[PDB]
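A.B. asks: Structure incoming, see below.
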Amino acid sequence: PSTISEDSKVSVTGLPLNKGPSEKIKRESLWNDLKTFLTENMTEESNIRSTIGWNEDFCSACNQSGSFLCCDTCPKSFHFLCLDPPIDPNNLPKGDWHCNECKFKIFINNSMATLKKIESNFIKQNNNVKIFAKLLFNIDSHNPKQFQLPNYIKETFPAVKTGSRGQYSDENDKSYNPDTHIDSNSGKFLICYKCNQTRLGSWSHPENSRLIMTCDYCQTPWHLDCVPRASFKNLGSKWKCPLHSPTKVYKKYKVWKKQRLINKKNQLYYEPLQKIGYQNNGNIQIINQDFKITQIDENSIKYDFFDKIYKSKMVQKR
Amino acid sequence: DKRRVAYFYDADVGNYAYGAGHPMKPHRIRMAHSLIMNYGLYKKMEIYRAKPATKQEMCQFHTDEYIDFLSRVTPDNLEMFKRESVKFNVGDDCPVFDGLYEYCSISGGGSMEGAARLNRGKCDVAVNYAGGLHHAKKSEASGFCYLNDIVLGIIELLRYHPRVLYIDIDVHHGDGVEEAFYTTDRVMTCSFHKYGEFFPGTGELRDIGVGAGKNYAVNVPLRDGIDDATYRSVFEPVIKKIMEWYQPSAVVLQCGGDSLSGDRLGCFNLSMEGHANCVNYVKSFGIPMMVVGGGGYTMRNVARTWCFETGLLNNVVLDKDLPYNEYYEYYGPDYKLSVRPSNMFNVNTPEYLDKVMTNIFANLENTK
Amino acid sequence: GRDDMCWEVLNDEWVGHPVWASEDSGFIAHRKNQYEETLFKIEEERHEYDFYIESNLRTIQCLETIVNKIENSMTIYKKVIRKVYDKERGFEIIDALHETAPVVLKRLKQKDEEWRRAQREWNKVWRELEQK
Amino acid sequence: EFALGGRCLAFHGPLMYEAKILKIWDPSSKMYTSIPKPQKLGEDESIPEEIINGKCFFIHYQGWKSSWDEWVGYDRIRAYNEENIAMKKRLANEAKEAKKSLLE
Ligand SMILES: [Zn+2]
Ligand SMILES: [Zn+2]
Ligand SMILES: [Zn+2]
Ligand SMILES: [Zn+2]
Ligand SMILES: [Zn+2]
């Protein structure tokens, strides 16, 4: 055939690459030792290598978008992994696929005979385990679903929240700017704990100001230079200054963790009586019966520290 | 120095384009080549065209499934390739184009041949800007990188050298390369990069290495828009200490244009001579060099940068006037050979840098 | 292809996967002025023009070395032929060549001429825009 | 719990109404602190004598108009915690049960 009539369609320039100036752009974008041909010869093919000789937009189980094996009998959408059993998309069933509920509604669900089926299943399990017989029968009628906590274990802890698709989320999720050094509610400067300064520099000399992050937990101002840090914490977790408890200890191994935040309805505060020697966890209070927080009687902290240092001395002294 | 400099270039590297808006174009290699040639430098280097690598050589570090998927995937056959696309991160960030396999083979062959030539002693200076994909790590395309031929280069150099040192100056951390040698003590990876909410995100200061690679990995966290006078000051003492202490036999340097002033994605304030300072300091120690080309998405700038560096390695200083290359239009109003830094404020305070020096040197105090 | 020394020096236990290091939030890019964006647009248009021209020129030279032989690096030519014969007839014509070389070569040369003319006009426009 | 601008939950009969604090009373100085604050009792501001000498607070009921601002002391203004929310829900459920008994 003669030529490609649909030759010049479009290019990055917007023009079909075969028109040129685009006069509107002309008015917009205007005012009013040899060559490389010798490289064919001085290029030597080097192969001296040592190895040269070698319906819905969400899954009906995960409630998320993605690969969907939708149905026709019931307008449902499932992820291929979010299916029981998990089916490989490579070897497609290539046929009519119905959900488990659709299968039960078609094969079994005669409006009255379903009682006959459940009765038969119960009487094939009444002699055997029958407490689970009803559940064992009924779970065969349900579509697979992603496992989620039962809406009350989470509520047992008032420090956790569910993310967008269902993820875990907690209390740590989160040119020249001299205003960053101003409290703006008391008019005071941000005296960093480490440097004891704000280091505002000046507008005339911006190269003397020092950046501050003002820790996201106890609001303590800190220089980026007082503690080594390259940039602010803006996208990730909430920044916390090093004036906070570890809440987790690896000792040589052995792991220690602090208990979680529970509702004060179920919180059982307790106070000891010895006040000098009382082995407690890190769950202390400075002033189901398993999460008792000790009221530590602060002077007891001093005492316990003192004889502890004494024992650390006598272990190596005697 | 007066080093015998070999050079590698395939004339097919400028004929493989990424997506239309994609910042990764290897055409920059081709006008960099033209900048090298029209300056009369072709009489000072040994030009070669290395053989493209084969699957058996990429499987040295990469995986058989990964390489196999690479050799068969095509924009035409993409729609049936769905599991591997997500599995190996070969989707949008690292797109699939017409000659992806050819380009990867060319880059790997060039770098692997450069390491081979360094091993045999044909040259003490091997240069391959086509390679330098320091982001992909053995199973996945990352940072527009698909094949980490750099690790193949270090593999071949280690075949001859007891110790090989890797330096990364790309504003992006050398994630794939440092991961490839996080546990071994033969190779030190030393990456100068921007640390923050940046695409690498890795390269933390306390990343000295795990296992036997403990204290054998250096990460330099930096803030925005460092300039020549500060980049050289943070560069030279650490390189001095590493050379004096780790004392590598071979050494590899990644020369990415991403840290250039006014890079399409870069945020550093390095001019031409600030960048060339690192190359001069590295060549100031005498050990064999295998120069690659990494980041950089302003081809008019990286071409000039690479031409100046190849002039510098041959111990000559090129003219500031252009030799009238073919792609003359690319080189701005004055058509000079330089990168002009901008007026932005450099935030790298000396105290943070000093703490960085203290930490790095204290860690290195145990690497006789 | 992993040799024993490769098994020795490599590392497959510890991986970072920056998404894990990014807290799955994302990455903060850099701020660029509109002038920089216009420079990027001009650079992109230049790169597209030059890439098309170079691919066409390489295929033209290869077709010349073929036709001068028949008078009596594996995907560039197929790609440029498909681009030129964008009517989906490139698939058949590539194999027809594999078994018509002068006509496709001369069509490529004509396309090269038009592309170079348009590139010169666009170079003028680009320079005029950039200079300010 | 009890601060200027902070949330609070105050009793009102067999049910509670959540409010936001605006003024904090100091019986010792006969003074309240407000926010847009050392200042005497206002010319139009006054507190009932059973809470003039106690730690009273000026609160605004959320979901209610700005004309329903009330001076409530420590007697009804409770501490906003998990127990406070659970107990508000408890008396809301008891009000629901009373309504249902009035109906069914
Ligand atoms: Zn799903
Ligand atoms: Zn169904
Ligand atoms: Zn400070
Ligand atoms: Zn703090
Ligand atoms: Zn880079």
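Throughout, chain B uses Swiss-Prot numbering, with the displayed residues spanning 17-384 in order.
The deposited model was determined using electron microscopy, 4.0 Å.
Cβ coordinates are placed from backbone N, Cα and C, and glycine is handled just like the others.
These came from Swiss-Prot, pasted as-is:
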{"type": "ACT_SITE", "residues": "B:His151", "note": "active site"}
{"type": "MUTAGEN", "residues": "B:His150 to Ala", "note": "Impairs histone deacetylase activity and transcription repression"}
{"type": "MUTAGEN", "residues": "B:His151 to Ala", "note": "Impairs histone deacetylase activity and transcription repression"}
{"type": "MUTAGEN", "residues": "B:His188 to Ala", "note": "Impairs histone deacetylase activity and transcription repression"}
{"type": "MUTAGEN", "residues": "B:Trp322 to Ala", "note": "Strongly reduces HDAC activity"}
{"type": "MUTAGEN", "residues": "B:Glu325 to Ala", "note": "Strongly reduces HDAC activity"}
{"type": "MUTAGEN", "residues": "B:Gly327 to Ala", "note": "Strongly reduces HDAC activity"}
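Each of these features: where is it, how hidden is it, and who are its neighbours?
C.D. replies: Taking a C-beta cut-off of under 8 Å and a sequence gap of six or more, B:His151 (mutagenesis position) has these contacts in its own chain: B:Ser158, B:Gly159, B:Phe160, B:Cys161, B:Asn164, B:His188, B:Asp191, B:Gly192.
Residues near B:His150 (mutagenesis position) in space but far in sequence (CB under 8 A, at least 6 apart, same chain), listed by position: B:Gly159, B:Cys161, B:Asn164, B:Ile166, B:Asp184, B:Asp186, B:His188, B:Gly190, B:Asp191, B:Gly192, B:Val193, B:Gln270, B:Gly272, B:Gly310. Following the DSSP three-state reduction, the secondary structure of B:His150 (mutagenesis position) is coil.
Taking the Cβ of B:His188 (mutagenesis position) as centre and 10 Å as the limit, one finds 28 other Cβ atoms among all the protein chains shown.
According to its DSSP assignment, B:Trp322 (mutagenesis position) is helical. Counting only same-chain residues at least 6 apart in sequence, those with a Cβ under 8 Å from the Cβ of B:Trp322 (mutagenesis position) are B:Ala48, B:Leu51, B:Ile52, B:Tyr145, B:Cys271, B:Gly273, B:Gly309.
Under the three-state DSSP scheme, B:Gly327 (mutagenesis position) falls in the helix class.
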A.B. asks: Which mutagenesis positions from the set B:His151, B:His188, B:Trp322, B:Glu325 have a C-beta atom lying less than 6 Å away from ligand 5?
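C.D. replies: Passing the 6 Å Cβ check against ligand 5: B:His188.
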A.B. asks: Please identify which of B:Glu325, B:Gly327 has the densest Cβ environment, defined as other Cβ atoms within 10 Å, among these mutagenesis positions.
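C.D. replies: Max Cβ neighbours within 10 Å, all protein chains included: B:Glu325.
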